[PDB]
Amino acid sequence: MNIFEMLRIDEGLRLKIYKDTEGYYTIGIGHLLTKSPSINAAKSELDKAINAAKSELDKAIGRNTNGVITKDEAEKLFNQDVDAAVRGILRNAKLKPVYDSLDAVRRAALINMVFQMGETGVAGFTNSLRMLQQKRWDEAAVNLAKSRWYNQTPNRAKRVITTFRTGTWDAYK
């Protein structure tokens, strides 16, 4: 198991533009496109958005696709995304250090968070981060759980948390 397989599981795979739990238009392996609008919107709106998401996609892939892509394409996007998450982490004054202190498995967990919630979002978990740095496994997990993230996506948060707590991939077995 590794980062790719890990997120592959947590994020799923889809070749058609769908929308995430947080009302975002996305595709492939969790590839964000555009903020979705509220249903209280009409054609003007909705279509405008579909439109926009669509453009984003085209732009990303470099071709006209009418909201649909291939596996190869997704996998490409995917890699790029993992890469990026891994750069935010290194570019971040708060993440870099936590990251460095962690074992390979746990590193993976951090990347996941980052990938799921952006470097900005993640750096926001100051207490949890510190705890991670002190290697206070269980405390962190408790801290981590007291979050929007957990409450919103519990199953996924669970796997991640456990991962941090055990330094193993059991949660993913």
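Going from the start of the chain as shown, residues are counted 1 onward.
When the header is checked for method, it gives X-ray crystallography, 2.5 Å.
Note: Cβ is positioned from N, Cα and C throughout, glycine not excepted.
Taken verbatim from Swiss-Prot:
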- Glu11: active site, proton donor/acceptor (ACT_SITE)
- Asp20: active site, proton donor/acceptor (ACT_SITE)
- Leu32, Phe115, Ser128, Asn143: substrate binding site (BINDING)
- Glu11 to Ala, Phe, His, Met or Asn: Complete loss of enzymatic activity (MUTAGEN)
- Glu11 to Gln: Complete loss of activity (MUTAGEN)
- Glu11 to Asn: Loss of 84% of enzymatic activity (MUTAGEN)
- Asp20 to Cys: Nearly no effet on specific enzymatic activity (MUTAGEN)
- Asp20 to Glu or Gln: Loss of 99% of enzymatic activity (MUTAGEN)
- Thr26 to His: Facilitates transglycosylation more effectively than hydrolysis; covalently bound substrate (MUTAGEN)
- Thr26 to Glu: Complete loss of activity at neutral pH; covalently bound substrate (MUTAGEN)
- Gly30 to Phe: Almost complete loss of enzymatic activity. The enzyme is destabilized by 1.5 kcal/mol (MUTAGEN)
- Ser128 to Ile (Swiss-Prot position 117): 500-fold decrease in enzymatic activity (MUTAGEN)
- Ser128 to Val (Swiss-Prot position 117): 50-fold decrease in enzymatic activity (MUTAGEN)
- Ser128 to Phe (Swiss-Prot position 117): 10-fold decrease in enzymatic activity (MUTAGEN)
- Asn143 to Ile (Swiss-Prot position 132): 5-fold decrease in enzymatic activity (MUTAGEN)
- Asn143 to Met or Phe (Swiss-Prot position 132): 2-fold decrease in enzymatic activity (MUTAGEN)
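Over all protein chains present, the Cβ of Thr26 (mutagenesis position) has 21 other Cβ atoms lying within 10 Å. Note: the Cα of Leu32 (substrate binding site) and the Cα of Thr26 (mutagenesis position) are spaced 5 Å from each other. When the recorded positions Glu11, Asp20, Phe115, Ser128, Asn143 are compared by Cα distance to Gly30 (mutagenesis position), the shortest distance belongs to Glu11. Neighbour list (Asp20 (mutagenesis position), Cβ cut-off 8 Å, at least 6 residues apart, same chain): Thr26, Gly30, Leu32. In the three-state DSSP assignment, the secondary structure recorded for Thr26 (mutagenesis position) is strand. Contacts of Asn143 (mutagenesis position) defined by a Cβ separation under 8 A and a same-chain sequence distance of 6+ are given as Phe125, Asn127, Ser128, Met131, in order along the sequence. Its Cβ placed at the centre, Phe115 (substrate binding site) has 25 other Cβ atoms within 10 Å.
Here the recorded positions are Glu11, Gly30, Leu32, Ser128, and the one whose Cβ sees the fewest other Cβ atoms within 10 Å is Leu32. It is 10 Å from the Cα atom of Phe115 (substrate binding site) to that of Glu11 (mutagenesis position). As a whole number, the greatest separation of Cα atoms within the substrate-binding residue list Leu32, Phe115, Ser128, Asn143 is 27 Å.
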